[PDB]
Amino acid sequence: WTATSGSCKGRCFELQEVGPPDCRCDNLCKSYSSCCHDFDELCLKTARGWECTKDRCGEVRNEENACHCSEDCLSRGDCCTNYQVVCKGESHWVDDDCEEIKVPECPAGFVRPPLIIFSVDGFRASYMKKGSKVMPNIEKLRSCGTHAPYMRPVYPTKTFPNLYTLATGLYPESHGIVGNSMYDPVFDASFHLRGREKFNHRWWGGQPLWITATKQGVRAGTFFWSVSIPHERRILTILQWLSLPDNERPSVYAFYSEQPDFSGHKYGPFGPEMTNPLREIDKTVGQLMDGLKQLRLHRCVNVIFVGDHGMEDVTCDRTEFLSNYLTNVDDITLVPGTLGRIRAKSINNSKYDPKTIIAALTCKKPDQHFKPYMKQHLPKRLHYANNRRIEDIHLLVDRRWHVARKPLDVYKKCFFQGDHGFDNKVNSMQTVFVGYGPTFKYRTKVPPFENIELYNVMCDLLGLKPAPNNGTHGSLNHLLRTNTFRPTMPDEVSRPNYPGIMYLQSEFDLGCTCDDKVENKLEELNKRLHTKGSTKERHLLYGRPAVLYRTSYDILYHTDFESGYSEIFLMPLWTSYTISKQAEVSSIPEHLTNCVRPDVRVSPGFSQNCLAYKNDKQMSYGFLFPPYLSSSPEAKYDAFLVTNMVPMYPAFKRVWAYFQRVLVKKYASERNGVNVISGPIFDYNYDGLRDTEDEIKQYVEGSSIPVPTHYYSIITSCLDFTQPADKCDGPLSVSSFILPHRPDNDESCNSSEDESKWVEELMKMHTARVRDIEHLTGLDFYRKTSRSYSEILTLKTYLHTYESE
Ligand SMILES: *[C@@H]1O[C@H](CO)[C@@H](O[C@@H]2O[C@H](CO)[C@@H](O[C@@H]3O[C@H](CO[C@H]4O[C@H](CO)[C@@H](O)[C@H](O[C@H]5O[C@H](CO)[C@@H](O)[C@H](O)[C@@H]5O[C@H]5O[C@H](CO)[C@@H](O)[C@H](O)[C@@H]5O)[C@@H]4O)[C@@H](O)[C@H](O[C@H]4O[C@H](CO)[C@@H](O)[C@H](O)[C@@H]4O[C@H]4O[C@H](CO)[C@@H](O)[C@H](O)[C@@H]4O)[C@@H]3O)[C@H](O)[C@H]2NC(C)=O)[C@H](O)[C@H]1NC(C)=O
Ligand SMILES: COCC(=O)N1CCC(c2ccc3ncn(CC(=O)N(C)Cc4ccc(C#N)c(Cl)c4)c(=O)c3c2)CC1
Ligand SMILES: [Ca+2]
Ligand SMILES: [Ca+2]
Ligand code: NA
Ligand code: NA
Ligand SMILES: [Zn+2]
């Protein structure tokens, strides 16, 4: 109930929202149908349009007009945005030369440069180049300020998850807005873009920028807008708030545009109809910049021009139907479209089996345009599992395609030609970032980066301490002229032990055998030096990783590799080795096929054992440092130490052996040497964070050997590939992966073929950031380099995407 019989007189676009049953006058009242009776009349004036003309100059004020051209308008803060241009001989902002903003040039009373965030829905990254001839204002912001060639959205690449990620610096799994459409099984409620349900605060987690600012005494309202408020009126409202008294005026502002997304869904990303919406958005930026220039704020404010996601070509006829795969299609509920999410129709149904649904959807048609996953099996880079609103069954849909339950869902609603929501590494889903103002750099291009990083930067821009979030604070310092945050390396929590030779062979009863008894002071001191760390500078190029939790571990040195060996998990946490361009690949000798050797530095009680692998009919083993890459037949014995062994399913060993025997050498050839760090990951509760010992759900049968959920590698070389990896003087280049440790290769439809036809494709799908591995391991990498810490943080957030240009 609303008593709509109050008034908006003197209250138009008020900042403090007033509580029902009293009527409202704020920018959201229309969405709630709760505006006062006279809101349209007083707050949504339209008379005489949005622009001054020559005949209107110095007019007598008429309060009915949409905006004003009278002499008093500048002091009232309510001129039309072109007033100085038409009536005072001023130039439009876009026609002015660009001039470096070295210091903020603000009116008296401004405590700090305001921040204006201009967000555009569906603004695909390539629009910046392809539409540049029709977007002169946007082109000036881009060429004069700081810009990236593209910005990576979060998955799913939908509106509400991405806009709220921009506001919070959190993954959708953490902020709770996991789709444009969501069902919560605990609320027994569905969230849609259309409807009142989305108004309930129970959906919205984390701490958005407006709340962060308000808590710290910086004034800021929410970033939402009612759709029916026209763009010209949103801009005039922002400019009027900027003319408020010092004690009343906000420091952060948000404009939102529904375009170009709206027309993109109808016409496709590059439909001829798309030129006009891009023109109209550019005109709106022009209105803002002209308005700022009138108020002498155009060299004071920091402006961020930012998109939520791009747009792909998608039509009705490119739809896969679940009724073509399943027979029981009426026992499921599907969230459809550019992603699929599947749950049971009824919770009273104990005859609902996710296993049988997955099997009936796996590699069933040769051209199949989607792939089913249990959520914990999705690529870890998506960070899309740790929330009750994310269904156990997920469908990853090919770009350009849709999934639907039954044909009747599609014709009983071709309409549309565009859509979005696909994997966030897809080129068509990439969006835009431009920063312009005193605090951003001048005429500067930055590498592509993830939208999760922006919350920290906006906090820096406003002098705020960020709430805990998923950005890496310092990784975007290169965007800023000043206000840089000074990041520092986390302190190491556990110091390693360095064990010497402490155990005789006969103390071990591991059930292992090796043909190694086949037997010089020249070469005995030599190998003693190797065991002491003489080759360590070759194989550990960036220092040892720091362990950021409490644990018991040993450093083990060898000719060809170094490791950090966990006495708790009975295997390395990390294994580090360098392979030059000139390195040679060899075989495992016949006599060494089943060789496993006790390590006389490590107790029998803290070792794995061969008998457990013999008894476990499902589980086999592999090695972290590959025997194929030994530097000599004598060094090869080190690779068969029990302390280099890890548990591996035979299906996974096909993947791992191909990576070790073929791909490491190929990368060494291409990149002029590589340094590799490899290791296990345990994430049984799919939270993206390292498991404690008591979270492990699976062991090698009848032992205390824990089974990893994933295996990682981090592959580093010189950015200047004319220098070898082990003698690099400048910036680094990295690619990394987090491969799921699965007992089948059901994910790869071509797995019955030779590894050369499917393994590398799998690895590409499971590409990762160094920072993702750090979360999953409690390790901190690149501790000892010649590079600045901010640069290393940028390197740790890099993702190698394997898309074209
Ligand atoms: C990305 O960045 C984010 C942000 O930094 C990282 O997420 C953080 O992870 C922390 C570790 O998991 C976690 O800290 C825990 O917080 C518990 C208190 O939780 C509430 O308070 C916070 C702070 O105000 C709030 O933000 C939380 O909000 C969540 O929940 C509501 C719904 O209730 C949502 O609206 C919101 O979207 C958000 O949901 C997300 O998080 C929850 C987990 O909290 C998930 O379940 C959701 O699916 C969703 O992802 C909460 O309202 C606190 O209780 C924890 O402490 C326990 O654990 C320690 C172990 O050290 C133990 O010593 C304590 O005793 C304690 O145990 C008690 O609780 C147990 C569980 O019920 C119980 O078994 C015991 O008996 C004890 O009573 C813990 O400190 C933090 O909340 C989140 N924050 C957010 C915002 O998500 C994220 O990890 C990053 N991702 C990556 C990959 O790096
Ligand atoms: C976290 O706080 C939640 C909260 O304050 N509320 C819950 C939500 C509640 C509410 C009330 C009325 C509304 N009217 C229109 N739209 C559309 C709308 O603005 N865009 C499409 C643009 C937009 C801009 C910023 C963000 C962010 N970030 C997002 Cl996601 C969307 C609402 O989304 C909307 C939301 C307002 C109260
Ligand atoms: Ca959108
Ligand atoms: Ca975990
Ligand atoms: Na076995
Ligand atoms: Na297969
Ligand atoms: Zn859309």
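The residue numbers of chain A are those assigned by Swiss-Prot, with the residues present covering 51-463, 468-573, 576-591, 617-886 sequentially.
For all residues, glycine too, the Cβ spot is worked out from N, Cα and C.
If you look up Swiss-Prot, you'll see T209, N230, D311, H474 marked as 1-hexadecanoyl-sn-glycero-3-phosphate binding site, on the strength of similarity to another entry. If you draw a 10 Å sphere around the CB of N230 (1-hexadecanoyl-sn-glycero-3-phosphate binding site), it holds 19 other CB atoms from the protein chains shown.
If you look up Swiss-Prot, you'll see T209, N230, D311, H474 marked as 1-tetradecanoyl-sn-glycerol 3-phosphate binding site, on the strength of similarity to another entry. Summarising the environment of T209 (mutagenesis position), the number of other Cβ atoms within 10 Å of its Cβ, over all protein chains shown, is 20.
For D764, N766, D768, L770, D772, the entry in Swiss-Prot reads Ca(2+) binding site. The Cβ neighbour count for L770 (Ca(2+) binding site), using a 10 Å radius over every protein chain in view, is 14.
Each residue of the domain 'SMB 2' (98-142) gets a DSSP state, and the totals for helix, strand and coil are 13 helix, 3 strand, 29 coil. Per Swiss-Prot, the feature domain 'SMB 2' maps to 98-142.
For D171 to N, Swiss-Prot lists a mutagenesis experiment annotated as follows: Abolishes lysophospholipase D activity. For the recorded site, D171 (mutagenesis position), the DSSP three-state label reads strand. Note: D171 (mutagenesis position) has non-local neighbours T209, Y306, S307, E308, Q309, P310, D311, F312, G357, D358, i.e. same-chain residues 6+ apart with C-beta under 8 A of its own C-beta.
Here Swiss-Prot describes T209 to A as a published mutagenesis experiment; the accompanying note says: Abolishes lysophospholipase D activity. Annotation note: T209 (mutagenesis position) sits in a helical segment as assigned by DSSP.
Under its mutagenesis entries, Swiss-Prot includes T209 to S with the note: 15% of wild-type lysophospholipase D activity.
According to DSSP, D311 (mutagenesis position) sits within a helical segment. The number of other Cβ atoms within 10 Å of the Cβ belonging to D311 (mutagenesis position), over all protein chains shown, comes to 22. Listed in Swiss-Prot as a mutagenesis experiment, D311 to N is described as follows: Abolishes lysophospholipase D activity.
In Swiss-Prot, the entry for mutagenesis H315 to Q states: 20% of wild-type lysophospholipase D activity. The structure shown retains the original residue. In the structure as shown, the Cβ atom of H315 (mutagenesis position) sits within 10 Å of 18 other Cβ atoms.
Listed in sequence order, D764, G769, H791, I819, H847, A849, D853, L857 are the same-chain residues at least 6 apart in sequence whose CB falls under 8 Å from the CB of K430 (mutagenesis position). For the mutagenesis of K430 to A, Swiss-Prot gives this note: Impaired secretion. No effect on lysophospholipase activity. The structure shown keeps the original residue.
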C-alpha separation across unresolved stretch of 4 residues from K463 through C468, Å: 11
Sorted by sequence, non-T209, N230, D311, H474 residues with Cβ within 8 Å of centre, 1-tetradecanoyl-sn-glycerol 3-phosphate: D171, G172, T207, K208, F210, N212, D358, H359, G475
Longest CA-CA distance among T209, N230, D311, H474, per record bound to 1-hexadecanoyl-sn-glycero-3-phosphate, angstrom: 14
Cβ packing number for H474 (1-hexadecanoyl-sn-glycero-3-phosphate binding site), 10 Å threshold: 31
Cα separation, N766 (Ca(2+) binding site) to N230 (1-hexadecanoyl-sn-glycero-3-phosphate binding site) (Å, whole number): 25
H315 (mutagenesis position) and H474 (1-hexadecanoyl-sn-glycero-3-phosphate binding site), Cα-Cα, nearest whole angstrom: 9
Neighbourhood of ligand 3 - recorded positions from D171, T209, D311, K430, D772 with Cβ under 6 Å: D171, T209, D311
